[PDB]
Every structure is written in C-alpha cells, then in structure tokens.
Amino acid sequence: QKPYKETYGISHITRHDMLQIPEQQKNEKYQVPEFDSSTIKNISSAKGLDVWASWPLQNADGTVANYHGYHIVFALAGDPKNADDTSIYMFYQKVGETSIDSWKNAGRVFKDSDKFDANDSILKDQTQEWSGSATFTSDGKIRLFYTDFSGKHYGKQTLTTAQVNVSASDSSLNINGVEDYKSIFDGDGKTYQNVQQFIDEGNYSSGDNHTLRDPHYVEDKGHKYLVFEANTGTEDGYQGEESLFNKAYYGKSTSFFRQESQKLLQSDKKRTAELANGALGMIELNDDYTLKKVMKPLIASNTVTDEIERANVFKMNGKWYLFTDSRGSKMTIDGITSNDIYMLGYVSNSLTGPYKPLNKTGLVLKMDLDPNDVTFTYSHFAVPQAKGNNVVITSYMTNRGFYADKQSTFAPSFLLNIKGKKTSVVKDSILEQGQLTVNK
Ligand SMILES: [Ca+2]
C-alpha cells in the first residue's frame, strides 16, 4: 500500500494530537475533580435500580428547559443483576431544587407494547433503549431522541424519536404515553456504517465495534439536526487495511506518518486500528422529525478508536463546541492506558465546521480511576448555560452492578470554563448530584 492523503472534507482526531495527551493530562485544568464518597447517595426515587447515562430536557440551543415548573432528566436504568436490562426512565424536580432527593421518578417513558403499536418494523425488534437527547419544542412538547438497540439482530442501533405526553400539576408530573414514535436512521453504508456491514465482518468475533447511537438534537437558523455517535462508511474513509496509509489520520508531517505508521503496522494494535473508524455524524431533520438529509461527519477517529460516544454540540459566546467521550482501553495510542477515559472537545466558527482541537490536542476531561472506585464517573456531558463562561458537567457515578448497596447514580456535577479554543475545570466547583444549572 502506497502512502496517500485524503480528508474526505471532514475533520479528524489525529494520532499526533492524541499522542500529546498523556503528558498534558497531568495538568489539573483537564482533570475530572476528586469527589467525596461519603456525600454520595443513590437516587432514592429509583428504588434499587442502576441509573447511568442521563440527559436533560433541553431548549433548541442546549440550555436546560423548564417544563411547567420542573426540570426533566432522562436516564438509562435497570436491574443491577441484569447487564442487558436497559430502559429510559424520566426523573423530575421543581425548578429551584438542587438536592439529589428532589428528583422524583415518573417511571419508564415507554410501555413494552409501545414498540409494537408504533407500526415500525425496526422498533418491534428492539431489546434495549440506549442514550440520546430530548428537546422542548416551540409548541410545548417533549421530543425524545434515543437509540433503539436490537440484540436479536447483532446489536443493530437505530436513531429513534418519540413525543412523550406528560401531564403537569402543582405536585407531580405523570407520563400518559407516547406518540410519533418512529425510527429515523439506521445508517446508509456510504456515509455511516449500518448493521449489515458489521455482519459482513463476522459481527462481534471480528473485533469490529458497530455504533449508531447517542443522538443529540440541536438547531441552527431554524434548521433541525441530530449529531450522533457513528462509524464511517465506504465513501468517507472506511475501516480496512488501506486506512493505515492515509496521512490525514496521522497529522503533523510525513516524517511523523512514516515513523508512526511503521510502528503501528509492527504492533499488536494493527488490526484494532484498521477496524477503528469512529465518527460523530450529522443529519438534518424535517419539521416532523423525519430524515431530511444525510450529511458528512463533523469529525472521525480512523485508526485511533471505533468508539466515540455521547456526541454533544452547542453554540456558546460566538463559537461552536463539539464533544465526545472515549475509553483509552479501546484506543491504539502509545501512552494512553486502559485506565484512561476522556471527554474530547473541538471548536468551530460554524455548526458544520471545520472543527479544530480544544487545548491544542482535543483533551478536555480525563478520568483514570480504578473501575472499582465508588467515585468512578462515566458519560461526561457538557450542559450549556443561558449566560457566562461556564458549562455544567454531568456524569453518572459508580459502575453498573459493582456494589449491592451503591448503585449507578447521578455524579456530583462540576463547572468547566470555556473561552475561545481553551477550557479549564473550575477549581472547587463541585455542585449537587445531578445538578443541571448554576442558577438556582
Ligand atoms: Ca469499525
């Protein structure tokens, strides 16, 4: 294979940038702060469930919505004893409240029968509900986006939407049901990998890792978009042996390409790297939330990793910020270890790019605690605020199924300062568990 260079007109998480992170991450400005285990509580309304990846009901710009006096948070939850038991529950608090004890449980968004009543071929094969986002429409509706996962069809993941009908009173919120419940996107082969392409490889025992999940709603100039975790397709730089010879994925220089590519080809990570073709994808939606246009990815991570999760994007003080989470254990970069887990971040003058790295390398947050640590956090997510230079970082705390008495729960939130192309964790900015806004 001859060296070549092709960007496919999109941005890229390069080997050179990633290689800088091990030295850089020793700086406290890029570190998830240490939390105090004796302040940590289970979500009391969730009655012995693990509650992990969660997201707020947001306005179109990403700020936290006020639904008839309440904040709403959707979260994956299930039986700690059953790793494949995952559904979306809806929690809520009166605006102004901050304690984890303020979060009431409206129960599951969906009935088991809803996927059948939807008259949706893909939905009737669903076995779990994985993460997404939720927006509060201009006509006052709760518009959910989430990932339909099918264990019966080799882990197919499909971007899916529903309207959640919720009655509000002075005292409680109550889910009456859903409507407009439909598959929107399951990949197209050319831009984003579909499940058949995963099956073509030999599915799980191939080492490939197919993703199409964590859809995030955002608008710009009245146009509606989802930005999501995916993998590339055949026309925007696919996985394969040929991919290791594309200098676009290396960055820096040809000297660096030669050196780094010959090390990678000689390493035990060659096959992993060939399979790695993560992407943060984008589609425009119609006004009824169906698919308008498949768009080019904002960024891809060919060779580095197959798994860039919890896609997030918003405009803040004149610039666009794009984030994703990723485990060091699934990466191929020298010096990044199986303990390292990241939130990576990118910046642009436009929603559709081009995106360049925050803090020169992409590093925004690093968390390297032992999986057994009660204060281990995952699924970090930057929640934009109405004003100022801070966003709020939410995450879940405590690994699923690890401890009988300590379940996955809302992590203490904290502040991340953002200005220009730089971020820093705000010193001693730890808030309540699950707190969504600075303003009370
Ligand atoms: Ca792949």
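Residue numbering in chain A adheres to Swiss-Prot, whereby the residues present occupy positions 34-473 in order.
Any Cβ shown, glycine's included, is placed from N, Cα and C.
Here Swiss-Prot notes a mutagenesis experiment, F182 to Y, with the remark: 1.7-fold decrease in catalytic efficiency. Synthesizes a bimodal levan molecular weight distribution. Residue density at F182 (mutagenesis position): 21 other Cβ atoms are found within 10 A of its Cβ, drawing on all protein chains shown. Mapped onto three states, the DSSP output places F182 (mutagenesis position) in strand.
Annotation of the mutagenesis experiment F182 to W in Swiss-Prot: 2.1-fold decrease in catalytic efficiency. Synthesizes a bimodal levan molecular weight distribution.
Quoted from Swiss-Prot, the note attached to the mutagenesis of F182 to A states: 3.7-fold decrease in catalytic efficiency. 1.6-fold increase in KM for sucrose. Synthesizes only high molecular weight levans.
Feature annotation from Swiss-Prot assigns Ca(2+) binding site to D241, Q272, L308, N310, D339. In sequence order, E234, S239, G240, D241, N242, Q272, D339 are the residues of the chain that are 6 or more apart from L308 (Ca(2+) binding site) and have a CB within less than 8 Å of its CB.
Under the heading of mutagenesis, Swiss-Prot lists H243 to L and annotates it as follows: Decrease in catalytic efficiency. With a 10 A radius on its CB, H243 (mutagenesis position) counts 25 other CB atoms from all the protein chains.
Where Swiss-Prot documents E342 to A as a mutagenesis experiment, the accompanying text is: Lack of levan synthesis. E342 (mutagenesis position) carries a strand DSSP state (E or B). Shown in sequence order, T244, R246, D247, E262, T357, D358, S359, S412 are the residues of the chain, 6+ apart in sequence, with a C-beta less than 8 angstroms from the C-beta of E342 (mutagenesis position).
As annotated by Swiss-Prot, active site, proton donor/acceptor applies to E342, with the evidence given as a curator's inference.
For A344 (mutagenesis position), the same-chain residues 6+ apart in sequence whose C-beta sits under 8 angstroms from its C-beta are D247, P248, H249, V260, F261, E262, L313, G314, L355, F356, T357. Record note (Swiss-Prot), mutagenesis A344 to P: Increases transfructosylation activity. The unchanged residue is displayed.
Quoted from Swiss-Prot, the note on mutagenesis experiment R360 to S is: Drastic decrease in catalytic efficiency. Reduces affinity for sucrose. Synthesizes only oligosaccharides. For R360 (mutagenesis position), applying a Cβ distance below 8 Å and a minimum sequence separation of six or more within one chain yields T338, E340, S371, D373, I374, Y375.
Listed in sequence order, the residues of the same chain lying 6 or more apart from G361 (mutagenesis position) and placing their CB within less than 8 Å of its CB are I369, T370, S371, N372, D373, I374, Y375. For the mutagenesis result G361 to F, the note given in Swiss-Prot is Drastic decrease in catalytic efficiency. Reduces affinity for sucrose. Synthesizes mainly oligosaccharides, but can still catalyze the synthesis of low amounts of levan.
In the three-state DSSP scheme, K363 (mutagenesis position) falls into the helix class. Shown in sequence order, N242, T305, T338, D339, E340 are the residues of the chain, 6+ apart in sequence, with a C-beta less than 8 angstroms from the C-beta of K363 (mutagenesis position). Experimental mutagenesis is annotated in Swiss-Prot for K363 to A, with the remark: 2.9-fold decrease in catalytic efficiency. Synthesizes only high molecular weight levans.
In the three-state DSSP assignment, the secondary structure recorded for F414 (mutagenesis position) is strand. The Cβ of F414 (mutagenesis position) lies under 8 Å from the Cβ of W88, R343, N345, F356, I426, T427, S428, each of these being in the same chain and 6 or more residues away along the sequence. Here the residue is the original one, but Swiss-Prot notes a mutagenesis experiment at this spot, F414 to W: Increases transfructosylation activity.
On its own chain, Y429 (mutagenesis position) has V84, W85, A86, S87, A108, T410, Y411, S412, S441, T442, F443, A444 as residues at least 6 apart in sequence with a Cβ closer than 8 Å to its own Cβ. Under its mutagenesis entries, Swiss-Prot includes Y429 to N with the note: Drastic decrease in catalytic efficiency. Reduces affinity for sucrose. Synthesizes only oligosaccharides.
The note that Swiss-Prot attaches to the published mutagenesis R433 to A is: Drastic decrease in catalytic efficiency. Reduces affinity for sucrose. Synthesizes only oligosaccharides. Taking Cβ-Cβ distances under 8 Å and a sequence separation of 6 or more, the neighbours of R433 (mutagenesis position) in its chain are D83, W85, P113, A116, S441.
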Cβ under 6 Å from ligand 1: qualifying recorded positions of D241, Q272, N310, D339, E342, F414: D241, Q272, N310, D339
Other same-chain residues whose Cβ falls within 8 Å of the Cβ centroid of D241, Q272, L308, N310, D339, the recorded Ca(2+) site, in sequence order: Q226, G240, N242, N264, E307, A309, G311
Those residues of the chain, 6+ apart, with a Cβ under 8 Å from that of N310 (Ca(2+) binding site): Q226, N264, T265, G270, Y271, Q272, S276, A333, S334, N335, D339
Largest tally of Cβ atoms lying within 10 Å of a Cβ, found at which of the binding-site residues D241, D339: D339
